[PDB]
Amino acid sequence: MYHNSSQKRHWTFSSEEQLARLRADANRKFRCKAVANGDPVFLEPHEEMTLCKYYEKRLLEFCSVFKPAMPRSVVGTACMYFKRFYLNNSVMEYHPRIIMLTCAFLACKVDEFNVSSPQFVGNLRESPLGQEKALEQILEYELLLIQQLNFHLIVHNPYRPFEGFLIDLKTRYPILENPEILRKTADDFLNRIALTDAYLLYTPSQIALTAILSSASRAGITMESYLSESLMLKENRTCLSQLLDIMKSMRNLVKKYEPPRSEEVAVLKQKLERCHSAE
Amino acid sequence: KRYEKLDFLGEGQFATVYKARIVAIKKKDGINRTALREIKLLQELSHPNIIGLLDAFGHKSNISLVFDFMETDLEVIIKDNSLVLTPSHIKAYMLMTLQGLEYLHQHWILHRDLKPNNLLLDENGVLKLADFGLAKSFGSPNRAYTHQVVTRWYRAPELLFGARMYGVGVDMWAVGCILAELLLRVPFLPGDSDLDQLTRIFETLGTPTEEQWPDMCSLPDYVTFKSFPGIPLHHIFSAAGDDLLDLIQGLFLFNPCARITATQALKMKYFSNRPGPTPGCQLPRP
Amino acid sequence: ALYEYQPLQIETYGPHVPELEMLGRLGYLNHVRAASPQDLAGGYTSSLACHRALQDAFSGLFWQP
Ligand SMILES: CC(C)c1cnn2c(NCc3ccccc3)cc(NC[C@@H]3CCNC[C@H]3O)nc12
């Protein structure tokens, strides 16, 4: 369960500043290691973040058309794996294209989605020899990824809390006559929430509740009494204020998110390929 | 890494175990799925009656898992004729097993491999559930499991009838079998095949009916059986008091839903009655 | 030295989850898929799925890193 999970204990961070510090530390550590080992070829932390967002989108696309049909829990686990890995690692050291496939592979294993390695690499849009090489790279990086996750493999996603909240709304909140009308829109917000760092900063229950209440807000429906009455937050005013602040910060995170730009990602991909070819 | 190998503990088909410094280290598909299962489940669980995963590492596709070192297991206790199993000792073992199982089920995980050799004991007499290589989360509707889990002697009748969807009963039934093995010092239902296992279960406990198990014939591998009267529980366990017999009956109910859960078993009069469970430091050691 | 049961006291940092046996009475089970007779025979009930979903929904809702 989340309330005593490794995700809550170790992989939920206090602020975006802490995440930026971790990523800058990873970038500077790679720079120091390369200087001791081996220039403007180096990537900046914001460039690394842009490439990480692009390859998270690529991982989403790969998991979307994966045959057999990938459970959404597996996709969430793989995306969280990617985020956690590149919290403490530089894309110039470990290429995101292989790391994301390793994340998908490990997530398939962890979430008990039985898919054989040949049919895992058959989903790749590459030649059979390319698929074999990619399989070899994934097998090389599997233990590396597991080590960099600190052997914390169970990932608590917001989908089951979303289902539980929908059940609770259907049962105890008749004011919202049909909570199902909130699903689609809320799901959309969930996806957008996944694009930010919210998964490293907020609980899955908070993320699901924020998605549902934002869907209600775009629907023109106020369910403040659901927090107040149903969740008994009228008793704890500070708890209600903290929850509302968490949701507002989450919405601000979504509104401040910027998609990677195609020219920027092309230039940064050239720089990343130069980094991997060199050193 | 930081572990000096001390002794060779045992070797199985699946892994090899070493006593190292005191801990126990267990060694194109990539990293093996059972080791990943153990890692992913034991990292999210923390209870005195569940084996603790202290560390893990490896190289390439091989991996080693570090656990607390255990002195013995319940199988060695049962098979040791010199050891005398008092009702206090049996209650202590059952209490520790059920507390671990209650913690496990509360976090929505089925062990699915409960047996005396998977119930490990340390030098302080603290029993812990081990060998989570078959453990799996439960409570998900779409998640369908295989019915070939649990060792056949401890397999529940619903599993032997091919149940894909199941709950804590598949552990509780095993618990009951373990309890029976604690009372008789021999395997309760030592079948040599699934059909033989079902036949032994029905010849000992009686052939279940619709009243005892409303949806019995709906299981895809259900087999019709000759109506057996079954041996009365007090005849099988002549030394078992009424409270222990009630516990056994609750653990061996054919209906998995009606079968008592770990919490309900812990609430039974047997555990709160005299004599109290033997303290862990006073439990017998082989 | 007599044993006495006490339920596990693990903080969930969220709203209280209704008891498993009272899910049907409170009306929760009307909003989850009913278990098939085979699932019921195996010991799986819709109450399990509903309870797990509610527990996941309420877990750590009030927690701050
Ligand atoms: C948690 C695991 C990795 C562990 C911890 N201590 N320990 C010991 N200790 C020695 C021993 C000797 C006799 C009976 C029990 C334990 C032996 C051992 N043997 C490997 C098998 C693992 C599954 N259960 C049966 C066991 O033989 N596995 C383990």
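We're sticking with Swiss-Prot numbering for chain B, so the shown stretch reads 10-30, 37-42, 52-310, in order.
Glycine is treated like the rest: Cβ placed from N, Cα and C.
Lifted from Swiss-Prot, the feature list:
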type	residues	note
ACT_SITE	B:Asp137	active site, proton acceptor
BINDING	B:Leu18, B:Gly19, B:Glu20, B:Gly21, B:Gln22, B:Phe23, B:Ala24, B:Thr25, B:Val26, B:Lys41	ATP binding site
MUTAGEN	B:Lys41 to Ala	Total loss of activity
MUTAGEN	B:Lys41 to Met	No effect on interaction with HINT1
MUTAGEN	B:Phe91 to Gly	Enhanced capacity to bind ATP analogs
MUTAGEN	B:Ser164 to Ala	No mitotic repression of transcriptional activity of the reconstituted TFIIH complex
MUTAGEN	B:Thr170 to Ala	Total loss of activity. Total loss of transcriptional activity of the reconstituted TFIIH complex
MUTAGEN	B:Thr170 to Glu	No effect on interaction with HINT1
(message) Cβ neighbours within 10 Å, counted over all protein chains: which one of the recorded positions B:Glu20, B:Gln22, B:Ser164 has the most?
(response) B:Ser164
(request) Could you list, ordered by sequence, which of these recorded positions: B:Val26, B:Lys41, B:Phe91, B:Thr170, have a Cβ under 6 Å from ligand 1? (result) B:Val26, B:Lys41, B:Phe91
(request) Mind checking which of B:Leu18, B:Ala24, B:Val26 has the fewest other CB atoms within 10 A of its CB? They're the binding-site residues. (result) B:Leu18
(request) Identify, in sequence order, the recorded positions in B:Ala24, B:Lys41, B:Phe91, B:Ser164 that approach chain C with a C-beta to C-beta distance under 8 Å; the answer is 'none' if none do. (result) B:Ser164
(request) Using a 10 angstroms cut-off on Cβ to Cβ distances, just flag whichever of B:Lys41, B:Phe91, B:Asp137, B:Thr170 is the loneliest among these recorded positions. (result) B:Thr170
(message) For B:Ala24 (ATP binding site), which of the listed mutagenesis positions (B:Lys41, B:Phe91, B:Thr170) have their CA atom within 10 A of its CA?
(response) B:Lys41
(request) Please report, as a whole number of Å, how far the Cα of B:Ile37 is from the Cα of B:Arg30, with 6 residues unmodelled between the two. (result) 5
(request) Given the mutagenesis positions B:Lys41, B:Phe91, B:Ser164, B:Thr170, state which is nearest to B:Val26 (ATP binding site) when distance is taken between Cα atoms. (result) B:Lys41
(message) Quick check: in three-state DSSP terms, what is B:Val26 (ATP binding site)?
(response) strand
(request) Quick one: of the recorded positions B:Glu20, B:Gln22, B:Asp137, which has its CA closest to the CA of B:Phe91 (mutagenesis position)? (result) B:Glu20
(message) If you measure from the CA of B:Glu20 (ATP binding site) out to 10 Å, which recorded positions from the list B:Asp137, B:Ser164, B:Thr170 are inside that radius?
(response) none
(message) Other residues near the ATP site, CB within 8 A of the CB centroid of B:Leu18, B:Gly19, B:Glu20, B:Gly21, B:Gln22, B:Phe23, B:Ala24, B:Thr25, B:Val26, B:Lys41?
(response) B:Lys42
(request) Out of B:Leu18, B:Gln22, B:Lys41, B:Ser164, B:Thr170, point to the one nearest the residue listed as 'active site, proton acceptor' in space (Cα versus Cα); all of them are recorded positions in the record. (result) B:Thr170
(request) List the Cα distance (Å, whole number) between B:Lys41 (mutagenesis position) and B:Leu18 (ATP binding site). (result) 10
(message) Using the alpha carbons only, what distance in Å do you get between B:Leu18 (ATP binding site) and B:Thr170 (mutagenesis position) once rounded?
(response) 31
